[PDB]
Structures are given as structure tokens and as C-alpha cells.
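Encoded as C-alpha cells, the structure appears first; notes follow it.
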Protein chains: 2
Amino acid sequence: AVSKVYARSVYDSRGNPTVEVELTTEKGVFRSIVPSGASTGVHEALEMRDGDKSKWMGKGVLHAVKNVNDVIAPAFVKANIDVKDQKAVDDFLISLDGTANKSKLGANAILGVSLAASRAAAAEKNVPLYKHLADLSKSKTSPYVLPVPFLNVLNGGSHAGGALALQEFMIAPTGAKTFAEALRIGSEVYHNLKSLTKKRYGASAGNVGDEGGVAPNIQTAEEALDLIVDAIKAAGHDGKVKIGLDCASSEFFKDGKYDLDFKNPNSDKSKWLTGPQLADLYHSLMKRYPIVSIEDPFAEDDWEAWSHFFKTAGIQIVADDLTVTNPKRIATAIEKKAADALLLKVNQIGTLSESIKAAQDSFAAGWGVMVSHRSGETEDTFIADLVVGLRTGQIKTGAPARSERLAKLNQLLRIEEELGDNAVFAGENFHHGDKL
Amino acid sequence: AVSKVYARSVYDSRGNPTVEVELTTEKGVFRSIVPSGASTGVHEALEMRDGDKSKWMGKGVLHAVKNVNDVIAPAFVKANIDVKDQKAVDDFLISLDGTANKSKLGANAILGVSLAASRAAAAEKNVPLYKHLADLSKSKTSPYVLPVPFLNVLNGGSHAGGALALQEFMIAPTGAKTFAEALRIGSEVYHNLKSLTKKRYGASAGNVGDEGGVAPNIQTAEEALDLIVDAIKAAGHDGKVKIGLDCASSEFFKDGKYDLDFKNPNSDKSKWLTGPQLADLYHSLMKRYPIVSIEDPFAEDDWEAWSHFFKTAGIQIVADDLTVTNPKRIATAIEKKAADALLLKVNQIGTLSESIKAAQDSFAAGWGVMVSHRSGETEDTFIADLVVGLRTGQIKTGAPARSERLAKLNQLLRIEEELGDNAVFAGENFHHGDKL
Ligand SMILES: *O[C](*)C(*)(*)(*)(O(*)(*)P(*)(*)(*)(*)(O*)(O*)=O*)C(*)(*)(*)(O*)=O*
Ligand SMILES: *O[C](*)C(*)(*)(*)(O(*)(*)P(*)(*)(*)(*)(O*)(O*)=O*)C(*)(*)(*)(O*)=O*
Ligand SMILES: [Mg+2]
Ligand SMILES: [Mg+2]
Ligand SMILES: [Mg+2]
Ligand SMILES: [Mg+2]
């Protein structure tokens, strides 16, 4: 039984406060921490901020913390809920807020309670978190599937100062035989990239963005891609490493057009692209580089653009801001054949139950699912256990630099070790890892 | 009783492998992870690397890990050691290696077990880590002293690409009334700094170095310091925030002189300074800025330069590479009056026991002690509990950006909360926190 529910303010990877929750049971104290995005889709569940410009630059979470402590806590403990019953847990929480967007208590007040209960339940059951998550999701566990890590080695958009519009340039070692191998390979590529980047664009170019990737000040995707393929080759991994993109196009969508100079306050409107024009740009990239996944190619409500591009795209198309880990939205995307992959962010929806449903619905439609961190991460490692539980075969949790990234990557090495032969590595089967 | 000793490879904050150790007892599994420096002193205990250029660029730790699993492990379990007896743990470890610089086993193999044992001990005693650390160290806990966090908000030297020679530019909110306040103020200064830096030196200048500080490509310390001052004022914390420096001068000491353009392969030898000329620069900075602490002003063996400068310094002078957390070297520095504070790094010496001895010897000499992370950190939080346990009153564990940094800072917030009125904040008494 839950004897205490408590929250506190802690700091994220960027130096902004976030919510940390602890749940106490007869099994101990279970702690979960809420992540925070930067390029947040307009449809995400509410992240409650204090908005007091005089403290934390207006980003405190005292209100959210207070909602946990003064609203949720006593009520939750009184309720005497069965932590093992995730659904019951989330039902209680959702009910307590009573809003569609969790704007009453805030998504960042709900989430940590949701996640912490799951940790508690795993403890009650005496099983590892990933196994409990496979249980809650009714996922197959024989064998378990370890994900290919999509490492964001070169950062742009809203994640790094510089002119580069596209947000993320990831490498995925789909050719590795094990997760450990993939991580080694990814780290080697990363070091080579850092060195080539300083050489080609200047010492400052090697300094990092929010997600740990290098941050050269360049105007085009080709300049980033060229560096990456060069790094793969220098590292000796040609053919084992593929590329993924996160366009985060909503960040540059204005006036029905797409601004690839969006970070320039005086950007030339005459240069903004139409949806078709942008699609042609992407096709150029696809034909040239070993890109196997493109995320958020069009804006979060630009349905027609997505559907149109989708019929011509011969690779994984990931929905992020389009879907916001929301089953309702996913259903729209599925019917419209807008994408074939969901980017899963527990904090975009606010509860673990909802997130799991999002995953299930996606898998039911033949889509893939890439579990993801936020640009504002913490020392929390939930998502590592989550992507294994969910059997997705793919995760994005950063470059192999900045510990809020490595913490998940390290957790995955521990999981692998623990499972041994009871797990396979998704490798080239990443898209449908759940069906392995 | 310890039933198992095990080690595995994990990744540090820069993407390099490091050693992670787990000790299993009646109480559970206790994990400790080893950090890795960049600007490592020539006299530091040996960090064992594999040197297989085909794997991790030669940076693997498989040998060290194998040392723990195949050499330390069996002997250690067989010995049936009392984890609560830290000296016995350490003597055992030291003796097993039998080398002056822990080059047989590797200091990175030894340290993980040393630390993991202390965590095991604390659990056996049913006390929080920091309390056990206070016990091991014969420290006073009534009250405990929370440290002033020295935040490395602007990075240079070997920690960030760019021209800037001195390594670190730290802010220290000695005017805060609580640790939580100090951290808030610090973060706010940091945000103001990032924005000012992008404006003054360009967008890329806001990207970060290894320790999470902003990384402007500037030639001089005054340029860095002006930014900091400007940020402090902008944040509204004028008078509550002081400055600390880490010169890491050994990194630019060549042919008996100091190269302030050491990262330029075509640096002007005619511009390299002598010890006295360097001291002149320091005095000028100290006059101009609210600097309360200077670390590694002169090279690791340039005794006379230290000795001379110290005569008229008048602020805290921290020894890092000069002492390498080594009591023998500390004895010298005390004898020559070279400095008045020790930078404490468990991995410079290799055992918790020798590190506690170093601290004790320092405090006994009237010196201060600043507990420190390495530039290559992990999600491990040991140092947070250590600084509190040793009651030093001061720690440096990065900018309030990059979770390998926030993890510690968050842990101190937790400790502070736990302690409540049983603890005081060092504030302006940071130098002699132990005597508070
Ligand atoms: O890379 C994670 C996420 O960025 P946020 O967290 O929204 O700034 C993305 O868009 O995939
Ligand atoms: O900032 C910590 C340390 O840097 P390393 O770890 O040696 O690269 C220093 O010199 O104080
Ligand atoms: Mg986003
Ligand atoms: Mg995205
Ligand atoms: Mg150093
Ligand atoms: Mg130093």
C-alpha cells in the first residue's frame, strides 16, 4: 500500500526546474522524474509553469509540485490503490484532473505519480521494471527485443545555436549484432565526427547542442550529412550505420510555408518553401544519403502534406508533434496514412496507461514505435526499461554525450547483460521490432 | 557479507567508456561508477585504458573491468571483509595492486570497489551515505554544512573548442542563504549568461563545453569575466555571487613558460609568459573582478611560482594537479606555503580512504577543501554525499547544465531537504566550512 506521495523541484539537463515525484510503499521509496521538451507540439498535454519572471526565468514548477503535494497526495493515499493496476492508477489521476489536456493539475504533476507507481508495482512483483512494462502492455517476452539506438550526433533547430533548421541528425547502427556493439560503434562514429567537425568548420563547431551532438554553424542539411557519412567511413563502419532525421518542421512553419532560415530574425520570406517544395528537398536527401527514417517532415496539423509525401516515401515516417502520443490523434494519422511510426513520449500525453495504449494502437495498425526522451532530460532512466517492455526495436535518447543521454544508454547495456540469451537485437528489423 | 564483486563497461559524459562496479551483500546490490579527467595531472594514479586502437579509439576499459572481475573479485570475496571498515577495504585493495600508482590493477578498477563498499556499508548501517561518510571521516554532523556550489558556467582550455586558455570560470553564490537558493541563483545567472553570450559573440558561442558551461571563442580571460559580471548583474544577483577560476596551467606550461594561446598550433613562443609575468595577470584580474578563488595558477611542479604568488594572493588558492589528492604532495605544498585549499578527487588517488586522509591533512593545516567532479562524469552522485560528509563547505561539479552535473546538484537539494534544520549553508564561510 502507498503511504506517501511526494514531489519536489529538481533541475533538468538545460538548467530548468522539473518535477520529481516519490511514492512510498512497503517495498521502499520510488522516484520518477518528469522530462521537458523544447520544440513542444501545440497538442501536447499541459506542462504547468509558474510564469513568475522573477524566479527561474518564469519556469518554476512550484505550482505543479504543489498540485502533487496538496491535491493528489492525500487523495491518492486515501484511495488505497493497487499500484500493480496501472489502469486504475491512471484512471484515478485523470479523474482527479477532469480536463482533456490535464490543465487542472498539469501533465507534469500527473506523470511522475503514474511512472512512480509503475516502479513500485515492479518492486511488489519482484521483477525488473522492463518485465513489468511488458506485462502491463501484454507484450511478448520470448524473446525480448533490444532497440537500435538512434543517436542524435549533430544538433540543429531549436536545440543548438546556429543557422541549421533541421533539428536532429541521428545515426542508427542497424548493422550491429548486439546493443553493446551498436553503442561502441555509435561512440566511435561520434568521436570521429567531433574531430572532423572542428577541422572542417572551426573549433567552436565541435561544442555541443542540448542533446549532446556537435553543433556546427551551417546552413544546409547536406553539410551535416556530409560530415556524418565522412565520420561513419573514417570510423570504419560503412554499411552498418544508417541515418535518421527529426525535421521538427512545426518549429519553422509560418504562413502555410516552411522557413529553413527560421533562426534568422530577418529571414527572407521569399525563400520559404511550400509543402511540395519541401518534399522535393527531402527526396533529394533520401536519394543521396543512407537515410532510413524521417521524423516530423511536415507541420503538426498539415495532414494533406503528410499523406501526400507518405505515398512516395519508401522509408520509415515518424509522427511526433503530429500525434503527441495521443491515441485519438494517432487514429487520425493511421486512417490518413500520414506516417508509419509513432514517436512515444510519456510526457506528451501524461500517463503511462495512455502511452501504452498509443503504442498498442500503433502496433495494431502495422506501424513502428520509437520510444523517445525530451530535449530537457534528467538522470531518470524510465524510457530504457519502457522501450524494452514495449518490444519496439528502436529508441532515440541522444548523442552518446551528456549523462542525461548516457544514463538511458547505460541502462540498456545493463538490461542486455541481464537478459543474455533471452533477448535479440532488432538490428535491421527495427521498424517492426514488435513482430520479431 | 559480500557475496559478489562485479564490474562492467559504461559510458561517461563525453562518450568514453568507464568502469562501473557492483558489490552484492545481504542488503542488496550497490553500484559505483568511476569518472575520468581530461586535464589530468602527471602525477595522478593510473587510469587504465586498453589501447586497442580498433575499439573505442584505444579507450576501452576492458582490462580494468577484467581486473575487478577476475583478480579483485575472487580475492575480495574470499577475504570476507567488513565493508564498514573502509580502511580494511582500502588496505586490501592497495596491497593487492602493490604498485605506487595503482598500475597493476588500475586506479579505475580499484576505486569502484572502494566506493561501492562504502555504499554497502551505509546500507548495512541503515544510514544515508553522507552520514556514513561523516562517520568514516570523524566529521561533525550537528550541524552538517551544505556547500557553496562553484558553477563552471563558462568553459575553456581542454574542456571546450575555442581559443580561451584558462579552463574554468565559476560562479559561487556565497551570498545565498540556503543551498537551494544558491542553485536557483546560479541557474538564473547561467541563463542570462547564455543569452548575453549569443548576443555578444554569436549563436554558436552559446553552445556548451564538456562541463556544461557556454563556450565563446574568445582570446582573453577579461572577455570571459566581463560576460560573467554582466550576467550576474542582469540576473539581479550583484553582490551575492563571487567568482572562482580553474587555470589548469599545467595544460599550457611549456619550456618553463606559460602559453595563453596553447590551443593555437602556431602560438607565438615570444608571447609565452614567465611565472612572475603570469602572476602579474592574476593580480590584475583579482583587482578587477570579484574573484574569491583561483585553482592551479602555476604548473604541477612549479613550486617556487606557487610559493611566491601565495605570499601576496589574499584569496583562496586551490591545489589540483599540484597535489593530485595525494597526502605526500599535500605535505609539500603545506611546507612550501604554496596554496591554502585542496581540490579533492577520489579518482586522482584511487581509494576513498586515502582521499579522506588527504582531506583530514588539509583541514589540519588550516586549508580548505573543495570536493570535485572530473570533466568526464557519469550519473553517479557520490561526490554530493561526500562533500556533505566531509563538511567542507564547497564543491565544484559543473555548470547547471548536462545531467552528469545536475545529478549531483539534485542530490544536494535532496540531502538539504532531508536534513532541514540539522544543517547550515556555508555561504561566505566556504573556505573554512569544516570549522563552521
Ligand atoms: O529530441 C526530442 C524532441 O525534442 P523536444 O523535447 O520537443 O524539444 C523531438 O522533437 O523529437
Ligand atoms: O573540472 C574538473 C578537472 O578537469 P579534468 O577532469 O582533469 O579534465 C579539473 O582540472 O579541475
Ligand atoms: Mg519537439
Ligand atoms: Mg521530434
Ligand atoms: Mg584537470
Ligand atoms: Mg583543476
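Numbers in chain B track Swiss-Prot; the residues on display, in order, are 2-437.
The header says X-ray crystallography, 1.8 Å.
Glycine too: its Cβ is placed from the backbone N, Cα and C atoms.
Features reported for this protein in Swiss-Prot:
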type	residues	note
ACT_SITE	B:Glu212	active site, proton donor
ACT_SITE	B:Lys346	active site, proton acceptor
BINDING	B:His160, B:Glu169, B:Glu296, B:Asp321, B:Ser373, B:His374, B:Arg375, B:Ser376, B:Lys397	substrate binding site
BINDING	B:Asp247, B:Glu296, B:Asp321	Mg(2+) binding site
MUTAGEN	B:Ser40 to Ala	Reduces activity by 99.9%
MUTAGEN	B:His160 to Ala, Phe or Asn	Reduces activity by 99%
MUTAGEN	B:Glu169 to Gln	Reduces kcat over 100000-fold
MUTAGEN	B:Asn208 to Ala	Reduces activity by 44%
MUTAGEN	B:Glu212 to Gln	Reduces kcat over 100000-fold
MUTAGEN	B:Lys346 to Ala	Reduces kcat over 100000-fold. Abolishes of the proton exchange reaction that initiates the enzymatic reaction
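Mapped onto this structure are the features recorded in Swiss-Prot.
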residue  : record                 : contacts (Cβ under 8 Å, 6+ apart)
B:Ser40  : mutagenesis position   : B:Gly158, B:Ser159, B:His160, B:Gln168, B:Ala249, B:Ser251, B:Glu252, B:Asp322, B:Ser376
B:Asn208 : mutagenesis position   : B:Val215, B:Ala216
B:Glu212 : mutagenesis position   : B:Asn153, B:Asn156, B:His160, B:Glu169, B:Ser376, B:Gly399, B:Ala400, B:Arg403, B:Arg406
B:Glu296 : substrate binding site : B:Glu169, B:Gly245, B:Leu246, B:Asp247, B:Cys248, B:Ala249, B:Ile318, B:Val319, B:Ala320, B:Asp321, B:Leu344, B:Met371
B:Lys346 : mutagenesis position   : B:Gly38, B:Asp321, B:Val325, B:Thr326, B:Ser356, B:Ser373, B:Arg375
B:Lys397 : substrate binding site : B:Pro150, B:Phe151, B:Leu152, B:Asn153, B:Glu169, B:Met171, B:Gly245, B:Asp247, B:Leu344, B:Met371, B:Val372, B:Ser373, B:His374
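Take the CB of B:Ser373 (substrate binding site) and look out to 10 A: across all protein chains shown you find 28 other CB atoms.
Candidate recorded positions: B:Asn208, B:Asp321, B:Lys346, B:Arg375. Those with a Cβ under 6 Å from ligand 2, in sequence order, are B:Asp321, B:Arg375. Per the record's binding annotation for substrate, residues B:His160, B:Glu169, B:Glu296, B:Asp321, B:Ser373, B:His374, B:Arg375, B:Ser376, B:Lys397 show a top Cα-Cα distance of 16 Å. Those same-chain residues not listed among B:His160, B:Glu169, B:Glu296, B:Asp321, B:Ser373, B:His374, B:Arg375, B:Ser376, B:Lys397 yet with C-beta within 8 angstroms of the centroid of the substrate site C-beta atoms are B:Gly38, B:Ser40, B:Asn153, B:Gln168, B:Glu212, B:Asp247, B:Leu344. A strand conformation is recorded for B:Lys397 (substrate binding site) in the three-state DSSP classification.
Within the set of recorded positions B:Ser40, B:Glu169, B:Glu296, B:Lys346, B:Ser373, B:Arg375, B:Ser40 have a CB atom less than 6 Å from some atom of ligand 5.
Only B:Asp247, B:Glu296, B:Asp321, in sequence order, out of the recorded positions B:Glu212, B:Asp247, B:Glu296, B:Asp321, B:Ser373, B:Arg375 have a CB under 6 Å from ligand 6. DSSP gives B:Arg375 (substrate binding site) a coil state; it is part of no helix or strand. Filtering the recorded positions B:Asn208, B:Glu212, B:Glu296, B:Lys397 for a Cβ under 8 angstroms from any Cβ of chain A leaves B:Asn208, in order along the sequence. In the three-state DSSP scheme, B:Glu169 (mutagenesis position) is classed as strand. The Mg(2+) site, placed at the center of the C-beta atoms of B:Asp247, B:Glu296, B:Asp321, has further neighbours from the same chain whose C-beta lies within 8 angstroms: B:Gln168, B:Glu169, B:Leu246, B:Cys248, B:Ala249, B:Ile295, B:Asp297, B:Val319, B:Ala320, B:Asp322, B:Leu344, B:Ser373.
In the three-state DSSP scheme, B:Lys346 (mutagenesis position) is classed as coil.
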